[PDB]
Amino acid sequence: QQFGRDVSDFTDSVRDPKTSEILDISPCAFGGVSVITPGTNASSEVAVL
Amino acid sequence: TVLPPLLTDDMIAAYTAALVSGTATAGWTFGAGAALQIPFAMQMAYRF
Amino acid sequence: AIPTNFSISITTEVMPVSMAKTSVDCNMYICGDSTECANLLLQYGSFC
Ligand SMILES: *[C@@H]1O[C@H](CO)[C@@H](O)[C@H](O)[C@H]1NC(C)=O
């Protein structure tokens, strides 16, 4: 074997072709951004989720 | 296509007739639990 | 006929109240974060 697939057919597992060291692939980082505000009437400072 | 339903028309009739005969000889008791033998004017007296 | 003795009984019923609330990022779904996909995606606007 050379490469693993996940429970869906994306390659998440790579064995190094040079050292035969088998490595997981993670995603880089992604997600969502939310904003916390008390109201523009109330302040100008925010918190970010 | 169209498929016929499971619960057929005469079944649909015979489940409906037992809604009538049991209302006509047991009344409130027909639905309240075990159906109980009783006169129909007594059932009306219960309802009224 | 009038009931003389009786019983009691507990029955159960079950009914959902919520759902697995999800979310789909478009870039890691319709693109896979290729630069090519994001630039034809502007031809569809803020559909996502
Ligand atoms: C909210 O804004 C109004 C004017 O837009 C201002 O008069 C009011 O003082 C503000 N509220 C607070 C709590 O400062």
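Using the numbering of Swiss-Prot, the residues shown for chain C are 695-742, in order.
According to its header, the structure was obtained by electron microscopy, 3.8 Å.
Heads up, the Cβ atoms here are built off N, Cα and C, so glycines get one too.
Secondary structure at C:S701 (variant position), as computed by DSSP, is coil. What Swiss-Prot says about the natural variant C:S701 to L is this: In strain: Isolate SZ3.
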Checklist outcome for this item: Around the Cβ of C:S701 (variant position), other Cβ atoms within 10 Å, all chains included, total 4
